[PDB]
Structures are given as structure tokens and as C-alpha cells.
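Accompanying notes for the structure given below.
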Amino acid sequence: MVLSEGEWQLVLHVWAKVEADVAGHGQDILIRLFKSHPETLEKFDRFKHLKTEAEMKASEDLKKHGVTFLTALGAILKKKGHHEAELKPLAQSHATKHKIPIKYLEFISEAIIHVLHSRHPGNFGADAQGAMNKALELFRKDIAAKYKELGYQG
Ligand code: HEM
């Protein structure tokens, strides 16, 4: 699939706001993911033991990982579709080291869209949400094809 330049502008316009508080957004997103789909928390051997949302908020480690994850996703969205290099090392680790099924990438996509809707309603109307959703669908599609080349799932 190919986004238009007007669709990438809606995605990078709301991302510019996210980047004013990277740690905050990375933390909200992971917590939302772990609350909504608790099974995903099991894939993190470093966080697995956190029992409540209050424990998750207080975790400095979780907050450091939210920064790492969001910064890597930002770098991919700023490429505007030309992200092949950035996707290779990410596909290799998530398929072979971490073993993250595509279904979980769909769950985190849902958590990203929930948090931006919540924190940025004026910049995340229907058209902006449709463009972000396309950008994450493009990312999931490319990653799924790389997973299949690497021998995982498909
Ligand atoms: C937009 C999607 C995602 C991005 C951009 C992202 C990026 C990252 C990055 C940059 C790292 C550190 C380097 C590496 O190991 O590759 C990482 C680590 C990891 N990721 Fe992801 N990731 C994504 C989705 C997920 C999903 C949905 C899960 C689990 C449900 C997941 C589980 C992990 C785990 C288990 C690690 C290791 C954490 C630790 O022990 O250090 N990732 N991820």
C-alpha cells in the first residue's frame, strides 16, 4: 500500500505533538496494551511480575522501554514508507528473539490509536486517525512479510 503525502502529513503532524513528551506517551501506550491484553505482558520477562497499573506507572524500567519503543516507531514513521533498513533489525529481533506474533502488533496499534485519540483530540480527528491506521497497517504488512522471509509465522 501507499500513503499519499497528505496522509503522511496528518501522521507526522500528530506525531510532532507526541514528541513533546516521548516518555509519557510510551508509558501510557504500554500500560494500555497490558491492561487491554494482559497476555502480552507475558512476553516481557523484565516486566511480567508487575501486578497493577500503579506498579506499572511506578516502574522506571517500563518507562525507559516505552522511550526505546516509541523512538524506534517514530524513526520508521518519519521515513514515510521508505523504511526497509529500519525494519530489518526490528523484524529479526521480534521474530527470533522475542517471538511476537503479528496479532500482538495489531494490539499495540490499537493501543497507539487509543492513546492519541485520548490525548490529542483536536489533531486526531477521523481523517487523521484513518491516516495513522493506514501507516500502522503498512508497517504491520511490511513486518509480516519480513517475518515470513525470516522463517517465523509468515
Ligand atoms: C510498533 C511496534 C514495536 C516497536 C517499534 C518495537 C521496538 C522495540 C525496540 C526498538 C526494542 C529494543 C531492541 C530489540 O530488541 O529489537 C524492543 C524490544 C522488545 N520488544 Fe518491541 N517493539 C514493538 C512491538 C512489540 C510488541 C507488541 C511486543 C510484545 C507484545 C514487543 C516485545 C518486546 C520485547 C519482549 C522486547 C525486549 C524488552 C527487554 O527485555 O529489553 N515489542 N521492541
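All residue numbers here begin at 1 and follow the chain in the order shown.
Looking at the header, which is where the method is noted, we find X-ray crystallography, 1.7 Å.
Placed from the backbone N, Cα and C atoms, the Cβ positions cover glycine too.
Annotation source Swiss-Prot lists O2 binding site at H65. For the recorded site, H65 (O2 binding site), the DSSP three-state label reads helix.
Long-range Cβ proximity for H65 (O2 binding site), meaning a same-chain Cβ under 8 A and a gap of 6 or more residues, is found for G26, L30, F44, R46, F47. The nitrite binding site annotation in Swiss-Prot covers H65.
Annotation for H94 (heme b binding site): spatial neighbours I100, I143, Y147, criterion Cβ-Cβ under 8 Å with sequence separation of six or more. Residues or ranges marked as heme b binding site in Swiss-Prot (evidence: experimental evidence): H94.
Swiss-Prot gives this note for the natural variant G122 to A: In metmyoglobin. Its Cβ placed at the centre, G122 (variant position) has 8 other Cβ atoms within 10 Å.
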Which of the three DSSP-derived classes (helix, strand, coil) applies to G122 (variant position)?
helix
